[PDB]
Structures are given as structure tokens and as C-alpha cells.
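K.L.:
Dumping the structure here so I can ask a few things about it.
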Amino acid sequence: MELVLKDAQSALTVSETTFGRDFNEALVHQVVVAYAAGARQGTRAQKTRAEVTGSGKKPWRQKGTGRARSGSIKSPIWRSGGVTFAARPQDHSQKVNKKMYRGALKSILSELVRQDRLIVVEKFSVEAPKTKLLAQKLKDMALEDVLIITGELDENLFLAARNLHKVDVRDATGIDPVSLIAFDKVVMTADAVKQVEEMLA
Amino acid sequence: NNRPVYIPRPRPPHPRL
Amino acid sequence: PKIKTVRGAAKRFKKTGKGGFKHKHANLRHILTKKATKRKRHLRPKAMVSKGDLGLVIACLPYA
Amino acid sequence: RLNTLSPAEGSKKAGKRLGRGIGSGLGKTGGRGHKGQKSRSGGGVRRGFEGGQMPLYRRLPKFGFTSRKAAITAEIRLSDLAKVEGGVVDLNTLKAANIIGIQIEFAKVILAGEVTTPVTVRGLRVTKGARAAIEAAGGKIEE
Amino acid sequence: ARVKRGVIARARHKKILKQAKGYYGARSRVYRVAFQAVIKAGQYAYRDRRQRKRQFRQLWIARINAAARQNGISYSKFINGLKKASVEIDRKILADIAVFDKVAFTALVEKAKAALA
RNA sequence: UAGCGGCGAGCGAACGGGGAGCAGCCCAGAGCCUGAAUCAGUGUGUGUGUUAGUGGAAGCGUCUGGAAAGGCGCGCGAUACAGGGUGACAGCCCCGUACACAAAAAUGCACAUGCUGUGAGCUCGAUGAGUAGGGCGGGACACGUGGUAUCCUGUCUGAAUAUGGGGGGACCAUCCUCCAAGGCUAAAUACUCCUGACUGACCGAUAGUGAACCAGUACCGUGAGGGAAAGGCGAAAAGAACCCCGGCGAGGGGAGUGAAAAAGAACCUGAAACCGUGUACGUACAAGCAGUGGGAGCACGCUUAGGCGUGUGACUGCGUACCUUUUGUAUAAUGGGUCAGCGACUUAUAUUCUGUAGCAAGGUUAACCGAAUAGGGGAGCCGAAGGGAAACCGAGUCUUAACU
């Protein structure tokens, strides 16, 4: 469709299918959950009765005592040693089909356009690597929680936005569904949009 | 607070045979 | 680890188009003089596995 | 909108939790009944066990044998027959076309239908259906 | 993600102990015993919700019978007259009338006797 | 999968394909040419790293409070809002971080340049014998002696040598391929006692290492060995001068410090079992899972002066705990002295079915590459065509000489 600009009011051409498709709630949710799971590292491990320090000696003989039958001090029902099902270090990453991942991005991009959370502008650069310049260039635009998605990574822009936490700068390649949804506004560049069109296809 | 270590052998039971 | 198919079963059943299994009748190996020709003729062709034992078979060889 | 995403209805079941309370339904061994082998931890009988009776896969005789030639042969659908390279079909480049496999040495053509462009097959076997199909289309057969 | 159950356990135990308040000895101090009392108390309450209706029914019948005998008629005969006379006053009211308004109850039997005759 | 297997339980490749990483040489010898490369052992110089470090921006006023970093108002820095501390939560109070710099001396690595030692290249020749192989007995090979190739070995034997020999799964012939019985060789891979940095849908004192407190200590055992318990005052000791009772005590009461002393070192919070004191009611002629339904009186609170709430409960109907195991339990069947804490359907990898989502006669990638949850990678797997033991046939196929 046509993407209205706010500064040049220059027409932009974008494939209807990849920016006007319905919003697949179920597909987007599954991708977001998958992305969150992939972020984990599963760095957790416990010790079962086998791995607990101690010995296999029976604390007392197995009959005649007026006490319950015990086999070792490492039993899970015993203090200081146990854990019936000790955790192991495991990966929580989930496979997501390439088409499913691409389909989700198209749905999110379509939704953002509909909710006018996506703004297309011309080149967005800073003459010097100073955070003030970036802050001023956003205050006049009335943007507080924005994702500066640029066609090419620029060191001056990258350094300027590094300190700011509500402002994040990324390349088209470095985009994830979670970041796109989380950030209140996303401002693209003409080149960034063009490269998004082709690699989405 | 050590639990009793030495438990004596039980007294032999009366022969019910 | 992947499931281990029972080798004995794999040598006695084959998958068919509709998921059934065919086998050979278990009475045509030896002691054949006393067996009637009619009985031997009927046992020669392969037979489909019954439903009752189908559950056991599919468990034994889940890869075929 | 991260706090608005929800899954499709029926996508989750929450799983079944065993031995947690009375009203959870399946408590008290969690739906594995009273004493037995099934009730014990790690219990159960191996596959095909019939309570000591001779298993079916042991009662029935073994028969037949494996043919190695069958492993190195494949059947080519008439549909994909025209998808190899333009309108020429040959033993070579089928592996490149990736429709038979590198190891497959022999090859046969089967009637799959939906063939329009004429094709030529060299060294293949085209029994009756595909032979009529390609001949009507305008193909040819040669050895 | 270790989960501690100290907070939940006390909440459940207090809730049972609150319902078991007033019981004797360990039945109001010990959870292991108070739980039995609360459950057993629940059964009796469920049972008594039905026994109460029949206990009051028989209490009313006794009151009506006493009033009928005092005034010169059996309870069985008295109920016949009301049924024959088509009076839909229940046992609860008849017992209520007999205790409070003697004159009213006298009127009841006179028609009951008239209906029988 | 093929195979091996009381063909049981089980074990389970190769060929080939896709990736990581790449490197080939010497002796069994003489001559010609002679530092002729590549290496190893040691100097000098260059670069960088390691062992101490240095600078490092930017806030005030009011309200509550014991004290603000908090609320309210107006500012400032940011290639520094990663963290920690500071009398409650700090980008701007402190230590730091981003960033830019620094090594007299001792060392790692990568280069250049010297010394010492071993050594190119060319020609011709040679080309690993008690070995291969075999008999007997064992082992390794996925392959248990089976038709059993191949390798290794204890024992007894024993070739050819390039017109020669080995292998190609009994074996033979024809072909193809390679040259054993002498050696060296980086990288791709495995592990972490130890040091640094960072991370955690990991634990938070019965957890986490046995050990958060001078723990592998006390303690137990002849010994090998076993093996605990025990964290927390406050912002700051300001840790209670002094007075009184008491035995120049313990302990306590005042005073005093503090926001707080039922924060007093037996110290944050302070639950339950358990043990007491006070108040209200009931109880010394009444029998039993101790409750529940009905219910008088009494003592406290309400609005109204009629009752409702709370506590108690005379008297009365009914009523023999819970769990487990059983055809069946109040059972005199099992289990529990009570409280608090902990304690039992999990995880990985495959397969089948159901739900849901994507794509659709197509679907999907694994390892790996990747400034990298993207994108590449389609090797491979599953499916659309089955029948037969198989050759083979093919919307048919097998059975049969052939099928109504």
C-alpha cells in the first residue's frame, strides 16, 4: 500500500501481501514464546542421591530396630541430601519454521502499520556522536520509546543511542519479534524498508 | 542431639509353635 | 535414544497399503505327511494380522 | 502488546499431575490402579510379552529375504519427470535434480499423470502408462 | 525454581482451625485431629439439615395431638375432618394456633367434627 | 537399515553423502653439486599481551521523616543510567563504568636480523624373512564358527620378492586396485585441580558444596573410614554512667543512649505444638469418637425500648475417629505422641495418536557457516503407488498352465 510520510510526504511502494495481511494472533504468540525460550540458557543443575556426598552405609540394620527402614543417608526423604529429580543443564530452544517465522514478522509489521506505531522517514543520522543531539532530535519529534531501525549501522548513531534505554537502534538484519512488539514506536528508513521487502519476499 | 546409635538385639520372643 | 525394532518381528511382518501386516501361517514347516492337502493349500498364502494382535505387532516394530 | 498476546484456544492442556489431592481426580497412584507390576515404579512387560505364552512374533515363521537390488532402485513419478532439465531426461543429472538419490543406480518411470511438456528419456524404463502419456505429449523412447 | 510451601500450609491450617474452634481438647488445637472433627462436623450438619425437618414435623404432630385430646378428639380423627373439610393448614400452623389461640383451635375441631359427622 | 543372536533378551555397522580442519616427509646408499631450503638451540631490534596503575563528566530548593537516594518544582551530563556503597529507592554524594593514557624491571606471542647444529637438488640403485601364508587354541572386528572374508596373538611350521606379492566377505578364473613385514608428523577433537571477566525464568541457611560462622572442625572407630550442629542487634556501640533490691552475685526495677530496648548482646520479623495468669459462662445424681440439630438461662455490645450480634451452654433428638488393605472394619487389622520444615509421576532422546498454527502435492532442514534466535546450508527424512520371498512388474500385482 501507500505509506504516508510526515516530513517529505513522499509516496512509498510496499507489497500489499507482506504489509496488509491479517493479524495471526496464534502464530505471533508462538513465535514470541519461542524467542523467549531461546533467550534462556538453562544454567541449572542439582545433585541426586547418587551425587550427594556421603556413603552407601545403612545407618542401622534392616530389621529389629524400632525405626523405619533406611538404606542410606542420601535418600530424598532424608535431611541434608536428596532431590528426587535433580535438574540437569538443558537447552529450552524451540524450532520455528522459516515460513512460520517470516509469516509472523509480516503479521507484526502489518499490525504496527494499522496501529500507526510504524513511521517511515528519510535518513536518520547524527552529525556527531553525542547523546544530546539524538535526544533533541527525538524530543522535537515527540518520541520517547522508539526503535531506530536503520538500513546500515552507523557508529555515530549507535554511540548516541547506547546510553539511552528507551531509545534502541538496530539494523534490519538484527530484528526480533519481541523487540518490535515491546517498543512503543518503530521508525524505519527508506533503504531499511526496501531491504525488508526483498528479504521477506 | 545424636540419634541412638546402638540398638540392642530384641529380646527373644515366646515360641508360638 | 531411538526405539529399537524387534528383529524377530521385522523378519515376519511387512507393512501394507492400509497399515496392516501380512505373515505366513505357522503350520507348514514339518510333519506334513499326515496333514491333508486341503489344509496345506489353505496355509500357503499369506494372511493379514488380526486386530487383537495388531496392537502388539505395531509396538514391536514402530518403524515399519 | 506483549501483555496482550494469547494462544489459540485448545492449543494448551496443562498436562496431568499425578497424586495431588482428592478433587484433582487421578490421585492415589495417579490412575495406575492397585497392586501389580504396572503399579510399581519401573514396572511393565517388554514389547510383545504375552504373560509367558509364546509371543506371536515367535509363533509365526520367518520367511523371505532382503534383496539389495531393491535398495538401489527407485520409481520416478511422471509428474516430476518434466522437472529435471528442460525436456531431456537421462540417468545423469537426476541425482542433481534430487528426485531419486545419489545411491540409486537403477530407475523406472511410473504413471503419475499431469504431464504436458514433451520429454525424452534415455536409459530409463517406461512401462505402459507413461509411455502412452509421453507419446501423446510428443516425447520419445530410446535406449 | 524452588517453591516453598510454608505460607500456604499455615493458611490452610488456620482455615481448618477456625472452623474447629470451640471443640474439646486437641480437637481444637491440633490440625491432625481438628481436620477429622471439621469433616465429621460437616457430615452431621448435612445429615441434620434433613433430620431437622422430620424432628419438627413430629414435634408439631405431638402438639396438635395433645391439643386434640385435651379438647376431645383423636389426632387421626382431627386430620380427617380437615381433609374432608378441605383445610390446607399445615402441622406447623396448627401447632402454632394450639399454643397461642385456644379459641381458634376450638373452631378447627368443631368443623373437623362436623365434617366427620 | 544390512546383518549378528538359546535368530531369545539384546548388540548393530559399512559403502556413500553433507561439514569442521588440511601437510605431507625421512631411513634401509653411493656419486655429482655443497650452509642448498625447511627446522632446532641461543642474541639484538620491532609490534602486541601479561605482572603495579592514572585521569574520568553532570543538582539544587522545598514536604514527610530518626535519617532521604522518596513526593513536589525547576535544571544539568551521557562514546559514562553496567554494578556496589551511602541513616528509605541516587545518571549528577562516594567507589566505579564508557573513554583516553601509562611499565624502571621480568616475561608470552608474532616478525626482522646474526651465531651454532642437523640438512637441498640431480643421476643411478635399492625398496623392510622367520615376515606373509598355513595347522591347533583364543581374541578383536556389528559379525557368538556359522558357508565366514579381514586384523591380532600363544603354540608348531613356512614362501615369492617384482616377468613378484596383497585385497576386492567361502572359493576359483577374468578384471580392477594397492605395494605389508622401518619410522616421524601440526590443525579439526577430549578434559578443568587452578587464575581472570561476565552471565543465570539456579539455591537463599532442614535449601545451596559435607562446610555462608578459624569444617572436613568437634565427635565416633584399633584402623581403613564415617562426619555434624551452628548465619542476621542498630545507620552508627551510641553495648546501658549512676541509683535501688540481692550473696562486693545471677536476675530484675528506674535512669540514660536510640526513630524503636516486648531492637539489651539469650538481640530483625517471632508463627504452631506446648505451659501459664486474668475475665465471662458451664460443671460435684451423671455414662460412651465429645460433635451436629433444637434450645432455656446467664454475661457482654447495638439500635430500639422490639430484637439482633458475640461468648457460654443446662436439657434433648441423632451419631461407634482417620488412612491403608480388603468380599467385608468402631473393629481387639495395619500406620500415626503432637507441632513446624522437607518428602514421591520428573528429565533426555525416539515413535504413535489428539488439539492448535504454518505451508501444501508438497512439507522440513541436521551438522556447520554466520558482528550470529536473522540469513545461508535441502546432505537427508517423511508423503503422494502398490503388489510379490525375490527377480520383476506397475494402477495394477501376486497366486496358477490359466482364472466365472
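How was it done? The header gives electron microscopy, 2.6 Å.
Heads up, the Cβ atoms here are built off N, Cα and C, so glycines get one too.
Swiss-Prot gives this note for the natural variant A:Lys63 to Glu: In strain: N282; confers erythromycin resistance. Ribosomes bind erythromycin poorly and have reduced peptidyltransferase activity. 50S subunits assemble normally, even in the presence of drug, but assembly is cold-sensitive at 20 degrees Celsius. In Swiss-Prot, a published mutagenesis experiment is listed as A:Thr131 to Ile, annotated Does not regulate the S10 operon; assembles into ribosomes in vivo. A mutagenesis experiment is reported in Swiss-Prot for this position, A:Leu134 to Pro, and the note states: Does not regulate the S10 operon in vivo. Record note (Swiss-Prot), mutagenesis A:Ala160 to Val: Does not regulate the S10 operon; assembles into ribosomes in vivo. The unchanged residue is displayed. For the mutagenesis of A:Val167 to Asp, Swiss-Prot gives this note: Does not regulate the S10 operon in vivo. The structure shown keeps the original residue.
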K.L.:
Tell me the Cβ contacts of A:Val167 (mutagenesis position) under 8 Å, same chain only and six or more apart in sequence, or just say none.
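P.N.:
Within the chain, A:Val167 (mutagenesis position) has Cβ neighbours under 8 Å at A:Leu134, A:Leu138, A:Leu143, A:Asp145, A:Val146, A:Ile148, A:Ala161.
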K.L.:
Which has the fewest other Cβ atoms within 10 Å: A:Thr131, A:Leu134, A:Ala160, the mutagenesis positions listed?
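P.N.:
Per-residue Cβ counts within 10 Å for the mutagenesis positions A:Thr131, A:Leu134, A:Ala160 bottom out at A:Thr131.
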K.L.:
Test of understanding: give the count of other CB atoms lying within 10 angstroms of the CB of A:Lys63 (variant position).
P.N.:
7
K.L.:
Work out the three-state DSSP category of A:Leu134 (mutagenesis position).
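P.N.:
A:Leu134 (mutagenesis position) sits in a helix per DSSP.
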K.L.:
Does DSSP put A:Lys63 (variant position) in a helix, in a strand, or in coil?
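P.N.:
Once the DSSP labels are grouped into three classes, A:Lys63 (variant position) ends up as coil.
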K.L.:
DSSP secondary structure for A:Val167 (mutagenesis position), reduced to helix/strand/coil, please.
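P.N.:
It is in a strand.
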K.L.:
Give me the Cα-Cα distance between A:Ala160 (mutagenesis position) and A:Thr131 (mutagenesis position), rounded to a whole Å.
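P.N.:
Pair distance, Cα basis, whole Å: 4 Å.
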